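First up is the structure itself, then whatever we jot down about it.
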Amino acid sequence: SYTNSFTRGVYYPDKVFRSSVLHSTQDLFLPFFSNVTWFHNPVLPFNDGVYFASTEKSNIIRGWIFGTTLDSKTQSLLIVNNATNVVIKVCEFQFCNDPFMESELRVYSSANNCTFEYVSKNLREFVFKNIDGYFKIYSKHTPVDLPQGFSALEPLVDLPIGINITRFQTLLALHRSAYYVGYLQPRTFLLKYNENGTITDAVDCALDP
Amino acid sequence: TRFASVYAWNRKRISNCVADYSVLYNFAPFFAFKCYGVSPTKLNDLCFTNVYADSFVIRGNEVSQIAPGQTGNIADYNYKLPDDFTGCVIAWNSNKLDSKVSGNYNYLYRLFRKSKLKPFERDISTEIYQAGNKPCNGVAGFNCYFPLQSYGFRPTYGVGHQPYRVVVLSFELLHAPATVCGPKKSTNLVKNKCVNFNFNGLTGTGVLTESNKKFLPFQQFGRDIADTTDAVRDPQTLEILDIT
Ligand SMILES: *[C@@H]1O[C@H](CO)[C@@H](O[C@@H]2O[C@H](CO)[C@@H](O)[C@H](O)[C@H]2NC(C)=O)[C@H](O)[C@H]1NC(C)=O
Ligand SMILES: *[C@@H]1O[C@H](CO)[C@@H](O)[C@H](O)[C@H]1NC(C)=O
Ligand SMILES: *[C@@H]1O[C@H](CO)[C@@H](O)[C@H](O)[C@H]1NC(C)=O
Ligand SMILES: *[C@@H]1O[C@H](CO)[C@@H](O)[C@H](O)[C@H]1NC(C)=O
Ligand SMILES: *[C@@H]1O[C@H](CO)[C@@H](O)[C@H](O)[C@H]1NC(C)=O
Ligand SMILES: *[C@@H]1O[C@H](CO)[C@@H](O)[C@H](O)[C@H]1NC(C)=O
């Protein structure tokens, strides 16, 4: 199925505080009132950034996997979360074509040449982009098919990898005992800044007259 | 506290970090110190993907063989450097550490091998070298030798037969955009005086004053309408300061 965003996928273009100032930017955004896929899972494209929301009081969405081939012979990223905490990782892998007591992890079968490690209802939005060897991740967690409202996404991470990306997937926790995908294009927006410095409203300057 | 033997040398790979060569170069002493691809002075303005650090203990008069385009028992069977080397070799003496009266028989080296080693290749096998035309099937004797000898280090040796600790750094530039590179600075922050300031990149001039605004806890500096920097956050203490 397909659904309509209303005003979703706005992130702070960078640091630098700011207050009441209808500031104008050119960047990669998710256009207002867009055609976002619906999923109730397969290899998708990337091609220029990604918006990604989800919802569930339990935690079925357990991270993503990125890259060009999602296997060996070329490098890829892997972002996971067991019931413990997040595990970013960058090796050459061998990924199950369908990768996913409380025993788990049939995700990959190889972890060679690792060049980066790290270890440690609800609506959870994420914006993923990849520029100049940096893989930026913005995110926001707002709690209650999407709804309708405005909520700007704050930067989370920055990874100086160098990795090429052309494809990505998702990871789910099976049964043994809903998510969307937008894409980003170069748009021009007008952001309204509060007096505390938060983005409260926006205007997409390429919709109607 | 314990270095490796030549025939089985160690190799530590350094990840993306800040590289402080001024701890080893300032150390003062340090034996042989020869740079090849880069100059010894400006390791603090160039930077590479990953640097490797190989460690072993050789004899004194074998340090001349850790160099591109050399031959010998060490540069053929134990540790080879390619002729296009781009790191640097450093070595110092360790007689008071790796030498024992009566003999320190814990440092081995290979001296019999079928063919020369390839650059940066490691061989730790212990099969019996066969010098003649007869098989010996895994037992030494006539024309079959055990390939690993050993230094009997003693403190009453001459320079050239005493133990030297060698560390070889080798740099790597494959394709990565931002990697392990050099470091930066600090300085005390003054206030209420026209000053020339440099906030982790923000270069400017003006009077600095205690603020009463509140950034969000990821914002570094603030801007005005007409886009001029008018507030900063001090990286160390994390307080907002106005710039007039
Ligand atoms: C950078 O390092 C300095 C010290 O080198 C840190 O200063 C400390 O700040 C805390 C405040 O939380 C004080 O309790 C300590 O006494 C300070 N140490 C010294 C030596 O003055 C500073 O916090 C560091 N930067 C950041 C962002 O944490
Ligand atoms: C999204 O695009 C598909 C492509 O065929 C179309 O069928 C669908 O009606 C579109 N959805 C909206 C909300 O425009
Ligand atoms: C969670 O997954 C990571 C992935 O490697 C693993 O290192 C960690 O040990 C896991 N948690 C527990 C409790 O084992
Ligand atoms: C990556 O792994 C393969 C197989 O394990 C190996 O041949 C190759 O040398 C590794 N890459 C590097 C840079 O060592
Ligand atoms: C990513 O793929 C393209 C393919 O057109 C290639 O030219 C480029 O070099 C790759 N990126 C890097 C950093 O090598
Ligand atoms: C944040 O903004 C609200 C309304 O704009 C204001 O009342 C408040 O003082 C500001 N600062 C906070 C909540 O720290």
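Quick note: numbers on chain A are straight from Swiss-Prot, i.e. 27-66, 81-140, 153-172, 187-210, 215-247, 264-295, in order.
Technique stated in the header: electron microscopy, 3.5 Å.
Cβ atoms are placed via backbone N, Cα and C, with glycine included.
Pulled from Swiss-Prot, these are the features on record:
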VARIANT   A:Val83 to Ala  In strain: Omicron/XBB.1.5, Omicron/EG.5.1
VARIANT   A:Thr95 to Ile  In strain: Iota/B.1.526, Mu/B.1.621, B.1.1.318, Omicron/BA.1
VARIANT   A:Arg102 to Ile  In strain: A23.1
MUTAGEN   A:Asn121 to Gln  Partial loss of biliverdin affinity
VARIANT   A:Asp138 to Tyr  In strain: Gamma/P.1
VARIANT   A:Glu154 to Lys  In strain: Kappa/B.1.617.1
VARIANT   A:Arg190 to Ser  In strain: Gamma/P.1
VARIANT   A:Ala222 to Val  In strain: 20A.EU1
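Of all the variant positions listed here (A:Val83, A:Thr95, A:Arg102, A:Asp138), A:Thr95 has the Cα closest to the Cα of A:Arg190 (variant position). Here the C-alpha separation of A:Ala222 (variant position) and A:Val83 (variant position) works out to 27 Å. Compared over the variant positions A:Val83, A:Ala222, the count of CB atoms lying within 10 A of a residue's CB peaks at A:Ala222. DSSP gives A:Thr95 (variant position) a strand state. For the pair A:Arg102 (variant position) and A:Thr95 (variant position), the C-alpha distance works out to 12 angstrom.
The shortest Cα-Cα distance from A:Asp138 (variant position) to any of the recorded positions (A:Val83, A:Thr95, A:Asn121) is found for A:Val83. Nearest in space to A:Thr95 (variant position), taking C-alpha to C-alpha distance over the recorded positions A:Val83, A:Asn121, A:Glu154, is A:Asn121.
A:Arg190 (variant position) carries a strand DSSP state (E or B).
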